[PDB]
Amino acid sequence: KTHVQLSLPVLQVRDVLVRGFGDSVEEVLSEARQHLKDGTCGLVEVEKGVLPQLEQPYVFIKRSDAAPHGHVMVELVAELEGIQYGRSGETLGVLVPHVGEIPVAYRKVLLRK
Ligand SMILES: O=C(O)[C@H](O)c1ccccc1
């Protein structure tokens, strides 16, 4: 399937133990996609002071369309040193590895895979 319904645990930035997916745009997009497949991906909602507490390159989920079965359609966009790889809509948050942190909420998304 081209899209997969996922429920992403929303984590507080100060709880996150592993603050990015790796060291290159290509690696972080690869690792994000793997963690989204394996159910080991969390979402941090972006506000003032969040991104400097996480590791670049960043992986964002961004709205790809204006929401089947409650699931917002999203795609992945990476960022390194102020350059974005991908073009998409509003940021829903930044993806990180999930290693057992307790979430504050779930974000229902339909991920373009
Ligand atoms: O196809 C799968 O195994 C799975 O749906 C999946 C989820 C997220 C990204 C890629 C693939």
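Residue numbering for chain A follows Swiss-Prot; the residues present correspond to positions 11-76, 79-125, in that order.
If you're wondering, the header gives X-ray crystallography, 1.5 Å.
Here the Cβ of each residue, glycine as well, is placed from N, Cα and C on the backbone.
In the three-state DSSP reading, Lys47 (variant position) counts as helix. Using a 10 Å Cβ-Cβ cutoff, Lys47 (variant position) registers 13 neighbours. For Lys47 to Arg, Swiss-Prot lists a natural variant annotated as follows: In strain: Omicron/XBB.1.5, Omicron/EG.5.1.
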Straight-line CA separation, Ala76 and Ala79, 2 intervening residues not modelled, Å:
6
